[PDB]
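Novice: My questions will all concern the structure given below.
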Amino acid sequence: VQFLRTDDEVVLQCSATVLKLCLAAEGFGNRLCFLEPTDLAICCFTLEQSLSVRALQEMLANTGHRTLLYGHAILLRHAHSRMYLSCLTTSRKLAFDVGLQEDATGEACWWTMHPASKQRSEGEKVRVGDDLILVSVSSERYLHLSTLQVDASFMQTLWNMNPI
């Protein structure tokens, strides 16, 4: 059993139905995320920061290797493009597009981590392989696999953060 910490390079995976899907994006003209079945250049995200919502709110108002905790908000940096995973405003239904944002400002590039069940709880450490929920701070929608795309909708999808 391993714990996740900021500065860790990870890939975000979920299951469609049956092989797994990795959240991905190019970042050099195209900012929309897509799915990659299982490379790294498009799948690797760095866990830049992990803050409590309060800290997050304070940092915004006034504009190391820390272990992730459920309830905390994380900032995901696309290692290749150097941009940030964010909840976009566009859409092409009741779900928003997900993708890269050049600057790491605003609430769109922050996501809070939540337990899939009671086996984890707000405040506990997030383990590698844990099934978790990702909620967009700016939209309050979940990182979701729409059925084959990735979006932020009212419907949840479980994800895993696995180190490369």
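By Swiss-Prot numbering, chain A shows 11-28, 33-52, 61-85, 97-125, 130-184, 189-205, in order.
Every residue gets a Cβ built from N, Cα and C, even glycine.
Okay, these came from Swiss-Prot:
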- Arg164 to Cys: Decreases threshold for channel activation by K(+), caffeine and 4-chloro-m-cresol. Decreases inhibition by Mg(2+) (MUTAGEN)
Novice: Under DSSP, is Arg164 (mutagenesis position) part of a helix or a strand, or is it coil?
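Specialist: Assignment for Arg164 (mutagenesis position) reads strand.
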Novice: What is the Cα to Cα distance in Å between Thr85 and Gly97, where a stretch of 11 residues has no coordinates?
Specialist: 21
Novice: Long-range same-chain neighbours of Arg164 (mutagenesis position), Cβ under 8 Å, sequence gap at least 6?
Specialist: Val11, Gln12, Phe13, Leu14
Novice: If I take the C-alpha of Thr52 and the C-alpha of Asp61, which enclose 8 unmodelled residues, how far apart are they in Å?
Specialist: 9
